[PDB]
Amino acid sequence: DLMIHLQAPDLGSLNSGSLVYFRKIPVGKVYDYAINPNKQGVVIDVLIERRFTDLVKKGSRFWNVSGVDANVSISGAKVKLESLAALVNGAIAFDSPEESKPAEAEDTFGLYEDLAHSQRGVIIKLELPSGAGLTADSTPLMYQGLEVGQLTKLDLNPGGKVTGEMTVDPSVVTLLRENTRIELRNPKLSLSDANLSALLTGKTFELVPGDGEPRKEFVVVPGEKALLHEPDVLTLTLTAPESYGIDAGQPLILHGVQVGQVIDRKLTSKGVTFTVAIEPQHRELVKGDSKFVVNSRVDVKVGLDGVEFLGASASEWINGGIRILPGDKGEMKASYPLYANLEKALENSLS
Amino acid sequence: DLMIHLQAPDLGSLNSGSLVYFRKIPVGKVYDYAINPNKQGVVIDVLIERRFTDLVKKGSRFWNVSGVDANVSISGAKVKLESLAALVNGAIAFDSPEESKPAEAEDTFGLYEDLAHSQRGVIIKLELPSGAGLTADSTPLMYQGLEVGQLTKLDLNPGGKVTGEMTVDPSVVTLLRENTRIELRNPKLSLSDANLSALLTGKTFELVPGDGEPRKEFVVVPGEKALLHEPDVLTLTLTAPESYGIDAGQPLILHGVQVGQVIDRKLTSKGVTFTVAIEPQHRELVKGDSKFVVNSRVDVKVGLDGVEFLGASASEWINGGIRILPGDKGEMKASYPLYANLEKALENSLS
Amino acid sequence: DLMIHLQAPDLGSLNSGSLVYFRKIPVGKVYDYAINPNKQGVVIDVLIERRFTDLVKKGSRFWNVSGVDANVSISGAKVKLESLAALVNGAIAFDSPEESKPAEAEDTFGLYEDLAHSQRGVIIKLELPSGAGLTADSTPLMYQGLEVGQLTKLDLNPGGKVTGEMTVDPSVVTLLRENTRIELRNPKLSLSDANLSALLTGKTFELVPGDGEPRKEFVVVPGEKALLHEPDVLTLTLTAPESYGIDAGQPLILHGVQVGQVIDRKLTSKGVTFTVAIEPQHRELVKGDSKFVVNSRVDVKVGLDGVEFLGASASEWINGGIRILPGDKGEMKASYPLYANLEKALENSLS
């Protein structure tokens, strides 16, 4: 027989004589339990049967299957009663890996509290902005619309620094590399596709891959700020004497299509300084010379022969933002001015 | 063996012979129970086993784990059946701290009714405005989006004075100091981020830290009023002959960006007197001389050569509030006038 | 031993041999039960133990704890299974007050059906308008946002007169006095604070205190009418030849701020007579002379040099109501006219 030790933070629903499973086959039983010298944890020593000993490995993980847990899920709640024997007495299930040395001679093991906590994978440290919609064991990592990871830990370090960590699977671990971003998605209001599922899930970690050296720790930034930290991005600080009603997250439009986004708005004594960003595809297309025109205000001129509507359209007005007048050749200077309307941008009159 | 006394307000689901746990290990049993001379409470005396005696400390807390409690939670309701033995007979669990003297010789203990009531921490007294959305054991203290505290008590003192108290954890207790504000957040309607969780939680205590001497009692004010009690803030009483449709909580705008907020509106016999406030960052930027223009009313002038739209924009009109015309140098006088539109503010004609 | 009688409207889940609790300690048992000579009620006589006899008092209340009751509550439903012994056989719990004579010699007692029905307090009779959203045991009395009372009875007397009664706690009983109003609140639609709790609760009795002799019966009026019955209030009957689109509950505005409310609109053969009311603070401020101008209609005049927008603003138009032009000195006469717009009020031309 095999006499191995398990280290648990508490005994749980396990009694002496409760049963140990492999593939839901009883292959042993719990022999004894005792508090170790430190008050922190309970050591539970179990006894595998003589013929089953080979099953346990050095790289085995043991988990606890005891009691009935009921889950309420969106789009229907499937409550299934799998194992009746675990209710009365409790149980411990375990996995056997492919290639590992067989365990022997009172080898210790951590006892995970669930099958989901005993999933293999790689710990990935995150430096989160806030834990506003994040949950300790309930926030997933999406990639291509599929659940790849799970936020497994969320702490508030002193100094006001929210940090967490995440278990990601191996196939994605190969994907993880330098300049690979993890940004949090808000459950944004969708008008074209009416889905309750996105609203119910809440915050959602999105993975966008990159190339370079493999890294195992990332920094998460807010969705508005997320654009700034792209591998390729163009960051322009543009000045203006007034905000002109341009908020921090307005879209930024060239030739009718959104090519960039305003990132943030800072008020100074000289005026309002914006910091806008630009995507890689259109980085070539700006070409270092441009004019910047406000689309947040409407302008109507009435006349007997001259009738004109300037600087906005109703869809553009509700969207708002900054319009680009692209030029032919330039040096991509640091500061640009923000013109009040189009004709003052053609006149080059910022006053 | 150890023979200690527990003081409970009622017996609960505990019978004689019910079981006492440490880390869910049975380490004793309930020996007897009797009403003490005052009718108020029940004294339950228990018996720890001889070898387990060392586990009990002077700083131990005992709590009650008996019966089945089912919780319905937003985004899914996880009902887990942990302990079967507590249903039939009842149980008492207890904690052992790190450094305390061992208890002996019929030492009394308070019996908490739950694990959540037996959490360690520091009582923080609050002087609340009202208990409109507050709950006795269900209102949390957020800090950086994480649950830090729990409103544990809510009373209505005579004179119409709602006061409560709160258990906060030690790491935050270090943070708590003079000029550290606790303000209540309303579940405000969010258009950009659609989250059901904020609406379901309701009122929410937000912690914003400050520096100075550590204090252990605070005064909570309503969210609109909360701005006024900041460590650094500028409070201007500005007069006007009419409200001009400016409500008590309108935003207050310099150069297009909100720099302050109107706090409250008082009607007098001379007119309408507002009291507006100003954030620390823009306190330097006002510089003691300014003009104050209403943004709540639209003004259209039609003409053959003169066409103009004055004092408002559609987003500004729905937002409303007061616009600042900043000056160069002044003394930051007490009273300011509120001009009806911009050209009367340039003409300095308040009539 | 003590042999006392209980009078219940029916036996309930109580059997002979069911158990009697004090602080959930078994201190007796049910001895027998028999129908009394009138068919109305069942007399249940119980037997307290010899040493426990002192516990029962003249001012004791006995209540019934039998069966399992499950409650579904908003923001989560906490179903807790407290007492297992009451399910099979039934139970009776009781309270012992602080200062009362001990009961003896077959003293009768009413048996309340629940712990909530056995709460101490003072019966307060209410003369309700209707029971449209009221519930027999589920409508609370709020004071400062806290639950103070509970509507315990709701009857329809002949003649179409809905009357109910309410148990209020002692501390508030000290507050209850002459000119202290109890008005019912509707779950009004709130745009600034999104709370599901207010909508789910429904109708809600609000307590506003006053001074004078203590009274124990009140008259509840509808929320619109409630203003009229204030301790200090100004009631003006103002005439008009047309309603001008002014509904029964429009706000009434001086200097941009709401100082009063229209109470009701009555159509006569001469015209439309309104009855508006005025709050105590602004009662001094009207000063007996004023003009009354409709804010419910817009007026646009177009001209080459004269452009003007008269009698309304978009927020005022959606709000509607009556505007005051305050005067210097008057006698506070009974009837006032309602002018169609502002310039006819300055011309004093009601035709």
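What you see of chain A is 160-510, where the numbers are those given in Swiss-Prot.
Including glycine, each Cβ sits where the backbone N, Cα and C put it.
A:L243 to N appears in Swiss-Prot as a mutagenesis experiment; the accompanying note says: Well folded and assembled into a hexameric structure, but loses its function. Under a cutoff of 8 A between CB atoms, and with a sequence separation of 6+ in the same chain, A:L243 (mutagenesis position) has no neighbours. In the three-state DSSP assignment, the secondary structure recorded for A:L243 (mutagenesis position) is coil.
According to Swiss-Prot, the mutagenesis experiment A:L246 to N carries this note: Well folded and assembled into a hexameric structure, but loses its function. A:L246 (mutagenesis position): 15 other CB atoms within 10 A of its CB, across all protein chains.
Annotation for A:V247 (mutagenesis position): no spatial neighbours, criterion Cβ-Cβ under 8 Å with sequence separation of six or more. Among the mutagenesis experiments that Swiss-Prot reports, A:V247 to N is described with the note: Well folded and assembled into a hexameric structure, but loses its function.
In the three-state DSSP assignment, the secondary structure recorded for A:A473 (mutagenesis position) is helix. Taking the Cβ of A:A473 (mutagenesis position) as reference, no residue of its chain lies under 8 Å away while being at least six apart in sequence. In Swiss-Prot, a published mutagenesis experiment is listed as A:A473 to N, annotated Loss of activity.
Take the CB of A:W476 (mutagenesis position) and look out to 10 A: across all protein chains shown you find 17 other CB atoms. Under its mutagenesis annotations, Swiss-Prot gives A:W476 to N the following note: Loss of activity.
Around the Cβ of A:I477 (mutagenesis position), 11 further Cβ atoms fall within 10 Å across all displayed protein chains. The mutagenesis experiment A:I477 to N is recorded by Swiss-Prot, whose note states: Loss of activity.
Note: the Cα of A:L246 (mutagenesis position) and the Cα of A:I477 (mutagenesis position) are spaced 59 Å from each other.
Candidate mutagenesis positions A:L243, A:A473, A:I477 yield none lying near chain B, with Cβ-Cβ distance under 8 angstroms.
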